Amino acid sequence: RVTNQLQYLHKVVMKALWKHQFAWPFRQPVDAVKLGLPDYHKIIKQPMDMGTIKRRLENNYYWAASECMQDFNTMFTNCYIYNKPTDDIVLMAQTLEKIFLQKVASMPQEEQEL
Ligand SMILES: Cc1noc(C)c1-c1cc(-c2c(C)noc2C)c2cccnc2c1
Ligand SMILES: Cc1noc(C)c1-c1cc(-c2c(C)noc2C)c2cccnc2c1
């Protein structure tokens, strides 16, 4: 499916998040071997990242805007659940999610499939 809403999520929301200076740790899946986190996949059952979301948007994977929004949500939530309250990554996530919500507050309201 291809809608006004999904185009907004791609051209406005993803565009803003992807180039952000705090975005780099979220542009690809968490690599638990590289980062030395043997329990990552024990704790986080549904990994998600902006590279995956971007690919899905580019390939018309999503059928509704809410679906894409849930993937953004999962990505941020995984981060808050896995990491320590004091970890810098949490601050970076909060910053990006603030922008996510600000942009989503202005997304087109009715899913005009095109
Ligand atoms: C301008 C213009 N004049 O004719 C058309 C067609 C567009 C257009 C429409 C959408 C569009 C579509 C398709 N659905 O909602 C919107 C907005 C776009 C989306 C992203 C980028 N460029 C877009 C350009
Ligand atoms: C996202 C995410 N969710 O859980 C963790 C853990 C991350 C993370 C954290 C760091 C990170 C940063 C930034 N500083 O310390 C660590 C660890 C990264 C660094 C490079 C690449 N990917 C990284 C991914």
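Since chain A takes its numbers from Swiss-Prot, the residues it shows come out as 74-187.
Keep in mind that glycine also has a Cβ here, set from the backbone N, Cα and C atoms.
Annotated protein binding site per Swiss-Prot: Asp112, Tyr155, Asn156, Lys157, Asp160, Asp161, in sequence order. Per Swiss-Prot, domain 'Bromo 1' is recorded for 74-180. What Swiss-Prot notes for the published mutagenesis of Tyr113 to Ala is this: Abolished binding to histone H4 acetylated at 'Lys-12' (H4K12ac). Here Swiss-Prot notes a mutagenesis experiment, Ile154 to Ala, with the remark: Partial loss of homodimerization; when associated with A-182. Abolished binding to histone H4 acetylated at 'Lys-12' (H4K12ac). Among the mutagenesis results in Swiss-Prot, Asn156 to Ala has the note: Abolished binding to histone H4 acetylated at 'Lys-12' (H4K12ac). Abolished binding to histone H4 acetyl-methylated. The residue drawn here is the original one. What Swiss-Prot notes for the published mutagenesis of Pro158 to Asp is this: Abolished binding to histone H4 acetylated at 'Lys-12' (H4K12ac). Mutagenesis annotation in Swiss-Prot: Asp160 to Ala, described as Abolished binding to histone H4 acetylated at 'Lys-12' (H4K12ac); the structure shown retains the original residue. Annotation of the published mutagenesis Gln182 to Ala in Swiss-Prot: Partial loss of homodimerization; when associated with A-154; the original residue is retained in the structure shown.
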Q: Pop the Cα-Cα gap between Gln182 (mutagenesis position) and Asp161 (protein binding site) into the table, whole Å please.
A: 34
**Q.** Listed recorded positions with Cβ under 6 Å from ligand 2, out of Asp112, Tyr113, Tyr155, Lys157, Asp160, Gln182
**A.** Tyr155
(Q) According to DSSP, collapsed to three classes, what secondary structure does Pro158 (mutagenesis position) have? (A) coil
Q: Can you grab the distance from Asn156 (mutagenesis position) over to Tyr113 (mutagenesis position)? Cα atoms, rounded to a whole Å.
A: 10
Q) Between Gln182 (mutagenesis position) and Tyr155 (protein binding site), how far is it from one CA atom to the other, in Å? A) 33
Q | Residues near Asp160 (mutagenesis position) in space but at least six apart in sequence (CB under 8 A) | A | none
Q: Report the largest Cα to Cα distance, in Å and rounded to a whole number, among the residues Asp112, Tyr155, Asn156, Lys157, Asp160, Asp161 that the record lists as binding protein.
A: 19
Q: In three-state terms from DSSP, label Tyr113 (mutagenesis position) for me.
A: helix
Q) Other than its own, how many Cβ atoms are within 10 Å of the Cβ belonging to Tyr113 (mutagenesis position)? A) 16
